[PDB]
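K.L.:
Below is one structure. I have some questions about it.
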Amino acid sequence: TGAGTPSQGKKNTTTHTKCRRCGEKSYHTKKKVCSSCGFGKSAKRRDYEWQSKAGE
Amino acid sequence: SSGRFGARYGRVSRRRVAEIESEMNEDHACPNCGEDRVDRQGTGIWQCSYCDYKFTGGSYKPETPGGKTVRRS
Amino acid sequence: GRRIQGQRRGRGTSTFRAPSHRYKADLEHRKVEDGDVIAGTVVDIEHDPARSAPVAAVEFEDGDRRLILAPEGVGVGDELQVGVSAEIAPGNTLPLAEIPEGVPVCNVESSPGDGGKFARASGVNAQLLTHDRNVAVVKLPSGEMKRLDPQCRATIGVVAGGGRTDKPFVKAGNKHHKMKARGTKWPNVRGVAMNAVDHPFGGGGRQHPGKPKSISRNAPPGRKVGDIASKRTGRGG
RNA sequence: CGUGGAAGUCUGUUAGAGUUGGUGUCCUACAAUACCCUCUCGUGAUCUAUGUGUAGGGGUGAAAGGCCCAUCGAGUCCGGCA
RNA sequence: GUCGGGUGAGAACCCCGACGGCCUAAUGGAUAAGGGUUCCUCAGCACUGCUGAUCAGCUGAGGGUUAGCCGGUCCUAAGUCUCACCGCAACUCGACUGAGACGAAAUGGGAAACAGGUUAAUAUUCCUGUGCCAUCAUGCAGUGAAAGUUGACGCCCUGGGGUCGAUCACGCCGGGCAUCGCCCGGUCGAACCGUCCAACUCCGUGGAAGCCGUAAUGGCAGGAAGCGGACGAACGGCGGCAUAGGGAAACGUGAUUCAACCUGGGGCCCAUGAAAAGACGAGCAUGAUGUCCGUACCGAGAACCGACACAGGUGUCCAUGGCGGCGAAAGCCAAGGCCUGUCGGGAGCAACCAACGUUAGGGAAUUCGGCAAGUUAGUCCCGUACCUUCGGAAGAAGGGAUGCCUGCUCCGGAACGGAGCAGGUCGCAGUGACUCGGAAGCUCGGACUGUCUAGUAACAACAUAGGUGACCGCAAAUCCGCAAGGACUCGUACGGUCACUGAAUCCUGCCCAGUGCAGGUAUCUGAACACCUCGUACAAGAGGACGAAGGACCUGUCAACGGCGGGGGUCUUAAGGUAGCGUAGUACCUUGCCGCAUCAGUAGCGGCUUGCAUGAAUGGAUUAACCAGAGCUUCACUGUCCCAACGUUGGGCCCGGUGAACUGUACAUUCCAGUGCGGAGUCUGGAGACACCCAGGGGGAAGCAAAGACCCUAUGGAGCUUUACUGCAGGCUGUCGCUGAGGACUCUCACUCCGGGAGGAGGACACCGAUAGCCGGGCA
RNA sequence: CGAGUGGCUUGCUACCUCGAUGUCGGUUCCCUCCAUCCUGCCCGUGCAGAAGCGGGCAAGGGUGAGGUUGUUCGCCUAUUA
RNA sequence: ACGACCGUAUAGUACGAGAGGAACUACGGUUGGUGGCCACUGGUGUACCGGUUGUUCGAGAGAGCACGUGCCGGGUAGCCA
Ligand SMILES: [Cl-]
Ligand SMILES: [Cl-]
Ligand SMILES: [Cl-]
Ligand SMILES: [Cl-]
Ligand SMILES: [K+]
Ligand SMILES: [Mg+2]
Ligand SMILES: [Mg+2]
Ligand SMILES: [Mg+2]
Ligand SMILES: [Mg+2]
Ligand SMILES: [Mg+2]
Ligand SMILES: [Mg+2]
Ligand SMILES: [Mg+2]
Ligand SMILES: [Mg+2]
Ligand SMILES: [Mg+2]
Ligand SMILES: [Mg+2]
Ligand SMILES: [Mg+2]
Ligand SMILES: [Mg+2]
Ligand SMILES: [Mg+2]
Ligand SMILES: [Mg+2]
Ligand SMILES: [Mg+2]
Ligand SMILES: [Mg+2]
Ligand SMILES: [Mg+2]
Ligand SMILES: [Mg+2]
Ligand SMILES: [Mg+2]
Ligand SMILES: [Mg+2]
Ligand SMILES: [Mg+2]
Ligand SMILES: [Mg+2]
Ligand SMILES: [Mg+2]
Ligand SMILES: [Mg+2]
Ligand SMILES: [Mg+2]
Ligand SMILES: [Mg+2]
Ligand SMILES: [Mg+2]
Ligand SMILES: [Mg+2]
Ligand SMILES: [Mg+2]
Ligand SMILES: [Mg+2]
Ligand SMILES: [Mg+2]
Ligand SMILES: [Mg+2]
Ligand SMILES: [Mg+2]
Ligand SMILES: [Mg+2]
Ligand code: NA
Ligand code: NA
Ligand code: NA
Ligand code: NA
Ligand code: NA
Ligand code: NA
Ligand code: NA
Ligand code: NA
Ligand code: NA
Ligand code: NA
Ligand code: NA
Ligand code: NA
Ligand code: NA
Ligand code: NA
Ligand code: NA
Ligand code: NA
Ligand code: NA
Ligand SMILES: [Sr+2]
Ligand SMILES: [Sr+2]
Ligand SMILES: [Sr+2]
Ligand SMILES: [Sr+2]
Ligand SMILES: [Sr+2]
Ligand SMILES: [Sr+2]
Ligand SMILES: [Sr+2]
Ligand SMILES: [Sr+2]
Ligand SMILES: [Sr+2]
Ligand SMILES: [Sr+2]
Ligand SMILES: [Sr+2]
Ligand SMILES: [Sr+2]
Ligand SMILES: [Sr+2]
Ligand SMILES: [Sr+2]
Ligand SMILES: [Sr+2]
Ligand SMILES: [Sr+2]
Ligand SMILES: [Sr+2]
Ligand SMILES: [Sr+2]
Ligand SMILES: [Sr+2]
Ligand SMILES: [Sr+2]
Ligand SMILES: [Sr+2]
Ligand SMILES: [Sr+2]
Ligand SMILES: [Sr+2]
Ligand SMILES: [Sr+2]
Ligand SMILES: [Sr+2]
Ligand SMILES: [Sr+2]
Ligand SMILES: [Sr+2]
Ligand SMILES: [Sr+2]
Ligand SMILES: [Sr+2]
Ligand SMILES: [Sr+2]
Ligand SMILES: [Sr+2]
Ligand SMILES: [Sr+2]
Ligand SMILES: [Sr+2]
Ligand SMILES: [Sr+2]
Ligand SMILES: [Sr+2]
Ligand SMILES: [Sr+2]
Ligand SMILES: [Sr+2]
Ligand SMILES: [Sr+2]
Ligand SMILES: [Sr+2]
Ligand SMILES: [Sr+2]
Ligand SMILES: [Sr+2]
Ligand SMILES: [Sr+2]
Ligand SMILES: [Sr+2]
Ligand SMILES: [Sr+2]
């Protein structure tokens, strides 16, 4: 079976959903963690310096 | 008794299986009463179809060589 | 290279674990205060998923219901005893001191009160040899003479299920079913059948180990494969 | 002679799984792996849904350097970076 | 699809009727996920729709989803998280241990709802009727109440009970057809309450020494049959429910086979087949309460995923509609659905192409190769070789039969079940279509079923059982973690780890020199601390003494890595190739030589065999069975071929509509020669050449598509290797600290482990922290 | 021994092409060359004849089917002018 | 747009001791190639006619489907070798 089109048809699982904390559709309903803001992982908001150029 | 295996597995394998299973399926004298009514219930588990005595013994024999030694000493 | 299979093992992932949740009981010697006064009746005989051998369900006088590592010849209705002054009959458990020499024993303790360690597999047994005020010598199933504390408890008789090893698995399916009940990854791909990246014996245009198989005891994990610190190999000589 | 009904047992497009040949059709496709016929398995080391675990020099691997979201002899994203 | 017709400015494709078709595990019905309003109505056509559109999943506006008893909600599963504790430089990191919580919507467990009616759209939710559950309140009863039962369970075979459905018989209602008198549909009616009980278990009686019983196993003086009895089932029977409901009407009765559902018997395991909540145990009346969330629609060749109205992908239940037949098979047909796998019109419709039918004579001559195609075929009877692990081979092979009609026999309770008989009779053909093996032999490989390169490899590769070696007594061996800690392990040598070989059978020789591993070791070598000498008012430093693991040295070991020759009638370097097999999937020479087979055989097989460069768990030989594995031979068959023809369907061609892309320095009607950076439409010399258009098969544009994979180069990259260089983990070992009392020893008090504890074992060791030497492609 | 012609084999060279001029063998379809295998016409003969042998002119036409091998090449069989 | 071969007569002749054994010419045919044509033989012929299996239309009659003829038998014109 091809990893392409034929393997795409099984994708009917819900993972990322609207986050209660940040509003972004990144709250993984299985992991119960927001990939965007870290809700469910940390009290502090997810943020990284690599999200922008080093001089900014 | 290894006819279930057909022309597969070779002499030794199905020959020892037939033997082990033959002696396993033999009439066994119950330790409780005396009737040759002991049948295997599972791996190492035996029972008398007469008095209902359920007991432990060898995996395929109700009594093992080393098992008989126990009584003696 | 990549970590070898022996290294993935230690991580304790699902594939390498034993189906504990499917296991019945941690068959240990029942604890008794002192005096010995303790007996029970064999209520049933069950199959132990963890050892591929029978196990006796025993109900005690104080009302305690526990599975026991059954020796050969134990059946429903029988009365088992556990204590210093227990009867010297098969199925009973008492310290090595009270056990007469020359008598076959199983489920021996390593340190008094641990609940049993030695001789627990199908059909095996330890031979109680010497007595003393300080030490009781026992011959374990491997043939090793083991000096033990005479206070170490042990059960009389050989473990039930003897002869299990006599019948061949015959086919892969049978091995499959047994393996599924143990903490083991199966089947086994030969190292020599892998790529260099996957195992020290991998690679080559034909299958053969790189260097010799006998590896030093000091070898680090990832390299300790083949014949671990072998004192010799082969059959001749 | 009958009874019995065993089997990683046989036939089988039962369901289902797989994928030998045609080096057919297609090859700005219906399709970034498709179509047809043919063919293998089909009570078992079987197939399958859902839930769940293992994460990047790390997993997973009946081992093909296979697979880890069209990405693998070291995923992907952004950053180091002009 | 077609002919009529309807609406409309406009109709091939929007609607009605008729005729004609398509779908049958799905193209029907109910749903999970997922979508998210796509559902219904009205109004529309700028957009979307492979053409058009009056239509629409499109545009706009409105509307639509109603629950004590269907799900959720509750329970616990693999497992997840939180808090505490501990680690970490630290944390949003991290393992354990506690506590708490989370974790199942078709498809785990679970208190209780059925029937009908109703809307444009909901419906076990609304309405009508009937019923049921839980909690609580009051009244009565009851003092029992928690032991127990249940929830609650694997795989294979099978009996009995039994509903729906299907069919049969007969009756009644309605329809159809019209030479007959046959054919179709209907003939209804729940939850619930009450009642009945087979199987299993048990009791009394009885008293079998051979009887009782089964599909089968089986049962018995430890008490069989028989008789009586206790307990005891259906989603089943029976009565009510029901002068409920439903039907135009009748508004049946019996039977067979029996899904569901109920209840038993047998067999299997180196496999043992959840848990918890809850329920029962534990009465009755009357009344009250039963909140919160989901509920539309699609569920797919247009509502999901795949950029698309994508020929792909995507779970569940309907597996009992009719004929057919072994059948959930083919083929045909209902119910139900559809003509939207959504562009049409025209040309005996050319060439050419895709699918396909038939081809005389020959019959594999085709080709690397029977690739492709074809041949065979269902069922019964007869009959069946070598070989073999005695299972198999085997449907071997080969031979015969096969329909209809009339009348019957046998088995069985019977079937609308099965096996036969006699007579008659039709065709070229009776498994008449459909369904439906071609067969045989030799050789190689792997024993077998199984695995694999999702997307050029399915194989001889991997796995496997079997064989073997290694490590380890559990405070273990092996392995993960920086640590706290952890997998193996609810495990204990009949174990489990680490490796090799790869079923059976017959076997598995010689070599320990090198390398590896392990053991020993007089002596030699071997770091640091401490100690001693020199030196320095100290120190740097130099030397000495002692000396661990390791090395030298010695031994063991090849089912460890590997080796098994040259010469002469020993030498390198330990041995000097044993059984076997052999021109091999290993043999250069090579198409080796002889034979078989053929007209002819680099093939294939057998024999020989000096083997360039076979050979014994780097396993050797050999082998029944098995195989989408490699090679060869024969019979059969055939358009593979001689050698091609005709035909069928869809294209192609013409017309309406829709409407891309690749590609483009320029010029460009070329041809023959030459020249040129040596492979020119464009330069030179000639030749030819009126322009434009249609169809064609692809000769050229060193055609289009890709900054060559090959090769080299770069003081490029990466993966892999090792006795490359340099290091880093890790293991072993000494030393210092923790660390204490009386070159060997005793002890207990730190510390460690075992023990519920009391207490036991161990003990200044071990662990841990630090440093030193050794090993160290495990890693950088 | 000496002199050459060809450009089919092999070698040499590194001019051309590495922002690609698709391999060998085969097949199918077309054109050509002559150093002629057959066929026409000739000369010589160790030419009686028949059958040959050697040579000349000559490219109109022909030069086929099969067994092993991927083979080109070649070996083999039976036909053949 | 025609190439080549075989056969008969010449002839058992010339030649030759014999064995063996020609030619000119005239005829008949074959093979390869070429162009055309279909009376004849052959193929096709999902035009047509018949037989017949399963199922559906109640039987009969007469029809549909079984892949673009269910299968089997025969086969006109045309097109063809
Ligand atoms: Cl095992
Ligand atoms: Cl629901
Ligand atoms: Cl029964
Ligand atoms: Cl010939
Ligand atoms: K090039
Ligand atoms: Mg235990
Ligand atoms: Mg073993
Ligand atoms: Mg497992
Ligand atoms: Mg293996
Ligand atoms: Mg490999
Ligand atoms: Mg490789
Ligand atoms: Mg390596
Ligand atoms: Mg090998
Ligand atoms: Mg090997
Ligand atoms: Mg899963
Ligand atoms: Mg409308
Ligand atoms: Mg609706
Ligand atoms: Mg469509
Ligand atoms: Mg023919
Ligand atoms: Mg040929
Ligand atoms: Mg074929
Ligand atoms: Mg009868
Ligand atoms: Mg061969
Ligand atoms: Mg195989
Ligand atoms: Mg592949
Ligand atoms: Mg395959
Ligand atoms: Mg093994
Ligand atoms: Mg083994
Ligand atoms: Mg192998
Ligand atoms: Mg040979
Ligand atoms: Mg050997
Ligand atoms: Mg380049
Ligand atoms: Mg290269
Ligand atoms: Mg590099
Ligand atoms: Mg502890
Ligand atoms: Mg490296
Ligand atoms: Mg080209
Ligand atoms: Mg000439
Ligand atoms: Mg010419
Ligand atoms: Na029998
Ligand atoms: Na295929
Ligand atoms: Na990585
Ligand atoms: Na349309
Ligand atoms: Na009832
Ligand atoms: Na049927
Ligand atoms: Na199989
Ligand atoms: Na050696
Ligand atoms: Na060798
Ligand atoms: Na297979
Ligand atoms: Na044909
Ligand atoms: Na062209
Ligand atoms: Na690389
Ligand atoms: Na020349
Ligand atoms: Na070629
Ligand atoms: Na010529
Ligand atoms: Na040839
Ligand atoms: Sr899915
Ligand atoms: Sr978290
Ligand atoms: Sr931050
Ligand atoms: Sr334990
Ligand atoms: Sr314990
Ligand atoms: Sr290797
Ligand atoms: Sr030996
Ligand atoms: Sr099978
Ligand atoms: Sr292929
Ligand atoms: Sr196509
Ligand atoms: Sr393709
Ligand atoms: Sr085909
Ligand atoms: Sr099959
Ligand atoms: Sr960058
Ligand atoms: Sr318009
Ligand atoms: Sr609609
Ligand atoms: Sr919950
Ligand atoms: Sr449920
Ligand atoms: Sr099942
Ligand atoms: Sr029945
Ligand atoms: Sr609905
Ligand atoms: Sr549906
Ligand atoms: Sr589909
Ligand atoms: Sr597919
Ligand atoms: Sr219908
Ligand atoms: Sr349309
Ligand atoms: Sr015909
Ligand atoms: Sr052939
Ligand atoms: Sr041939
Ligand atoms: Sr026959
Ligand atoms: Sr072998
Ligand atoms: Sr696969
Ligand atoms: Sr063997
Ligand atoms: Sr050695
Ligand atoms: Sr020899
Ligand atoms: Sr010019
Ligand atoms: Sr064209
Ligand atoms: Sr010339
Ligand atoms: Sr000539
Ligand atoms: Sr060549
Ligand atoms: Sr050659
Ligand atoms: Sr003549
Ligand atoms: Sr003569
Ligand atoms: Sr038809």
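Residues 2-238, in that order, are what chain C shows, numbered as in Swiss-Prot.
Cβ coordinates are placed from backbone N, Cα and C, and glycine is handled just like the others.
OK, Swiss-Prot features for this one:
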MUTAGEN   C:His200 to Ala or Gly  No incorporation into translating E.coli polysomes; ribosomes assemble normally. Significantly reduced translational activity
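For the listed features, I'd like the structural context: burial, neighbours, distances.
P.N.:
Look at C:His200 (mutagenesis position): DSSP puts it in coil.
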K.L.:
Report, as a single number, how many Cβ atoms besides its own are within 10 Å of the Cβ of C:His200 (mutagenesis position).
P.N.:
24
